[PDB]
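Engineer: I have a structure I would like to understand better, so I am pasting it below and will then ask my questions one at a time.
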Amino acid sequence: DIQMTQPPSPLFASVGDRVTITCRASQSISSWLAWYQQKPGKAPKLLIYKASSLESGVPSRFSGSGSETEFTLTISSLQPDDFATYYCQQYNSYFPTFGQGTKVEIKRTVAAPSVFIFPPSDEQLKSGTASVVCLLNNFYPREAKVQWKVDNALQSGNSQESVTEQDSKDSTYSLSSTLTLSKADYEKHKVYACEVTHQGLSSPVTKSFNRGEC
Amino acid sequence: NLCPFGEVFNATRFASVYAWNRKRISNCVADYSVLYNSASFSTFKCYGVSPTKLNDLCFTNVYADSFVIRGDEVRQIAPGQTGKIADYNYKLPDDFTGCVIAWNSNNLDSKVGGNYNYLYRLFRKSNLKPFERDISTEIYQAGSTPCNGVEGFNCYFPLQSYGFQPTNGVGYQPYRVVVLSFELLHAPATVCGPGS
Amino acid sequence: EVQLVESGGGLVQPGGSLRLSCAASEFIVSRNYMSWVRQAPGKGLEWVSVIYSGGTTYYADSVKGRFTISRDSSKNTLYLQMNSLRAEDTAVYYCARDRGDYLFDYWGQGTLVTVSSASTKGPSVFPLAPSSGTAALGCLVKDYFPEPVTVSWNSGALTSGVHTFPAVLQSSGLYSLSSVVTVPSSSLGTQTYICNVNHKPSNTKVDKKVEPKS
Ligand SMILES: *[C@@H]1O[C@H](CO[C@@H]2O[C@@H](C)[C@@H](O)[C@@H](O)[C@@H]2O)[C@@H](O[C@@H]2O[C@H](CO)[C@@H](O)[C@H](O)[C@H]2NC(C)=O)[C@H](O)[C@H]1NC(C)=O
Ligand SMILES: [Cl-]
């Protein structure tokens with residue numbers, strides 16, 4: 001196959017900015033490249049074919065460039081309705097493939113998260129499992145590292161994360177991360193902590209509790 | 001008096017695949033291993049005949065079809081294939097007796113900024129019959145609104161350009177193709193090899 | 001005017017079958033390149049199958065032998081017969097007009113297909129209790145299926161500060177979700193906070209009062 005790589009999300013811009021989204025084909029596809037735009041809950045719609053030809057209908061602020069293995073989508077002045085995900089796609093080969101997509105979300109000032117840790121409820125422990133939850137509230141930008149630590153040992157492979165969509169009132173994110181343990185192992189350990197790394201914090205903020213201790 | 005193979009293989013202009021050329025060859029002597037032994041072709045597949053024994057054989061007539069396609073489309077020039085080319089441009093029969101010969105022609109056929117003289121048929125309601133040449137330019141109606149010869153949404157010019165360009169993708173580069181068909185009818189066999 | 005409308009999607013167990021359907025208008029299915037493209041939740045786009053107007057059909061290797069594309073020109077309808085479904089086939093399936101060479105210039109809105117062996121189950125609702133200006137509290141809506149649930153606070157009276165996170169799919173095949181709210185820590189012992197959880201598929205309605213721990 002041919003693998004299409006785009007940059008990671010999100011891309012932060014404001015109304016009026018000039019935005020460029022790149023695309024990298026793992027081999028030469030000459031100029032057989034397409035660009036699609038997708039809003040959440042809606043199907044994609046085509047913007048650019050043959051790498052640089054505007055689809056009939058698409059506003060003129062959209063433009064495409066490139067050949068061989070590197071391509072570029074460009075929005076001269078970003079409009080309010082241009083916040084979406086953009087996929088590239090090589091066509092005119094035996095099997096088409098898309099890039100993973102690049103989402104362009106709203107730009108704001110850096111905001112550090114407020115961090116909360118929640119122990120398992122006595123209700124849940126009686127049922128045999130323990131979920132420790134760590135909340136990162138209203139932060140910007142999207143990138144944030146949540147490191148679980150149990151009796152000071154860094155925990156990997158037993159936590160899951162979920163992020164809210166960018167807030168419409170203040171364009172921040174919130175993050176929930178659940179660490180899941182058997183009840184039996186939950187009580188083999190004393191200190192539970194999550195360590196939050198984010199560019200709005202001078203140093204990693206840690207919130208912790210000692211199991212059983214009020 | 002030799003068969004005018006050079007007139008087919010060494011023509012300096014080739015046709016678009018949708019409008020493939022056909023030279024009908026007859027009343028001549030053909031040394032096939034002139035082509036067989038030159039080793040200039042990235043493809044030389046024969047069907048229903050042994051390429052070396054060809055110079056011992058006679059046929060009523062031989063047909064040489066020629067055209068340009070993409071390198072990665074040369075696989076479609078074979079019996080039993082499907083795809084844009086096989087279906088809508090040039091179709092071999094399942095019982096094909098002939099040879100399929102191809103070679104990379106990027107030097108001659110790739111034009112900077114796109115060589116928009118080489119086209120293929122992109123839209124067609126139905127698959128071609130074998131050895132059918134369709135040169136229609138009727139506007140293809142993809143919707144329920146008749147097009148009345150005017151392009152527009154759902155109203156597509158049926159042909160697409162290859163736009164052969166300098167590209168480092170070999171599959172995307174143009175190849176010149178010669179298809180030899182061997183016809184054997186209840187008539188004189190006017191196209192013979194050296195040995196007979 | 002022009003339209004592509006998918007249907008036939010829904011919930012099915014691994015090994016099961018499902019026939020997708022795409023009713024077109026103004027587009028004539030039998031004269032177009034008609035495609036199916038799918039999107040796993042939160043993932044990218046994957047082309048599935050094509051049917052040429054002339055009859056030729058192609059398939060992604062991930063579905064060869066199991067899916068079959070077809071059409072009924074009497075009904076101006078495209079079909080996708082999916083056999084031997086696996087969980088990895090879970091996606092929104094889009095019907096798209098391919099304008100030649102896998103250039104998808106018109107997409108239906110899509111129909112979701114969930115392949116799972118999980119049993120339908122209502123969630124358990126556990127408290128995320130506030131700790132000793134601003135306090136955070138929440139609800140852990142754990143171990144339900146299928147999607148979705150809804151979460152309110154104080155039957156809607158509380159809406160400011162509320163983040164209901166996207167559900168994560170656990171190793172067990174069951175979803176889990178958190179709903180949190182930040183409130184003035186002064187109100188903790190004076191104001192009552194209840195989360196109202198609704199999971200229609202199992203006819204579950206739960207109201208959990210969240211309060212600080214003694
Ligand atoms: C296609 O042409 C090549 C090369 O031919 C040259 O240009 C022609 C216009 C004509 O003037 C030739 O005399 C030129 O040589 C042919 O290959 C030659 O093949 C002969 C036969 O074996 C050999 O003696 C020569 O040395 C070759 N010369 C070169 C430059 O390759 C080739 O056979 C022609 N194709 C066909 C199908 O006839
Ligand atoms: Cl192709």
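If you go along the chain as it appears here, the first residue is 1 and each next one adds 1.
The backbone N, Cα and C atoms fix where each Cβ goes, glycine too.
In case it's useful when we look at the structure, here is the feature table from Swiss-Prot:
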- B:1-194: domain 'BetaCoV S1-CTD' (DOMAIN)
- B:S38 to L (Swiss-Prot position 371): In strain: Omicron/BA.1 (VARIANT)
- B:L119 to Q (Swiss-Prot position 452): In strain: Omicron/BA.2.12.1 (VARIANT)
- B:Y120 to F (Swiss-Prot position 453): In strain: B.1.1.298 (VARIANT)
- B:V150 to A (Swiss-Prot position 483): Increased resistance to neutralizing antibodies (MUTAGEN)
- B:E151 to Q (Swiss-Prot position 484): In strain: Kappa/B.1.617.1 (VARIANT)
- B:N168 to T (Swiss-Prot position 501): Reduced host ACE2-binding affinity in vitro (MUTAGEN)
Engineer: Measuring Cα to Cα, how far is B:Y120 (variant position) from B:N168 (mutagenesis position) in Å?
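Structural biologist: Here the two Cα atoms lie 21 Å apart.
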Engineer: Quick check on the recorded positions B:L119, B:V150: which one has the highest count of other Cβ atoms within 10 Å of its Cβ?
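Structural biologist: Answer by Cβ density within 10 Å: B:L119.
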Engineer: Measure from the Cβ of B:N168 (mutagenesis position) and count the other Cβ atoms within 10 Å, all protein chains considered.
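Structural biologist: There are 11 such Cβ atoms around B:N168 (mutagenesis position).
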Engineer: Of these recorded positions, B:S38, B:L119, B:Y120, B:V150, B:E151, which are close to chain A by the rule of a Cβ under 8 Å away?
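Structural biologist: Near chain A: none of B:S38, B:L119, B:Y120, B:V150, B:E151.
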Engineer: At the level of the C-alpha atoms, what whole-angstrom distance separates B:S38 (variant position) and B:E151 (variant position)?
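Structural biologist: Answer for this pair: 47 Å between alpha carbons.
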Engineer: B:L119 (variant position): which of the recorded positions B:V150, B:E151, B:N168 is the nearest Cα neighbour?
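Structural biologist: Answer for the nearest of the recorded positions: B:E151.
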Engineer: How big is the Cα-to-Cα gap, in Å, between B:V150 (mutagenesis position) and B:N168 (mutagenesis position)?
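Structural biologist: If we compare the Cα positions of B:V150 (mutagenesis position) and B:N168 (mutagenesis position), the gap is 37 Å.
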Engineer: Take the C-alpha atoms of B:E151 (variant position) and B:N168 (mutagenesis position) and report the distance between them in angstrom, rounded.
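Structural biologist: With the alpha carbons as reference points, the distance is 34 Å.
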Engineer: Could you check the variant positions B:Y120, B:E151 and say which one's CB has the fewest neighbouring CB atoms inside 10 Å?
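Structural biologist: Per-residue Cβ counts within 10 Å for the variant positions B:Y120, B:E151 bottom out at B:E151.
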Engineer: With DSSP assignments reduced to helix, strand and coil, which class does B:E151 (variant position) get?
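Structural biologist: The residue in question, B:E151 (variant position), is coil (DSSP, three-state).
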Engineer: Through the lens of DSSP with three states only, how would you label B:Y120 (variant position)?
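Structural biologist: Its secondary structure by DSSP: strand.
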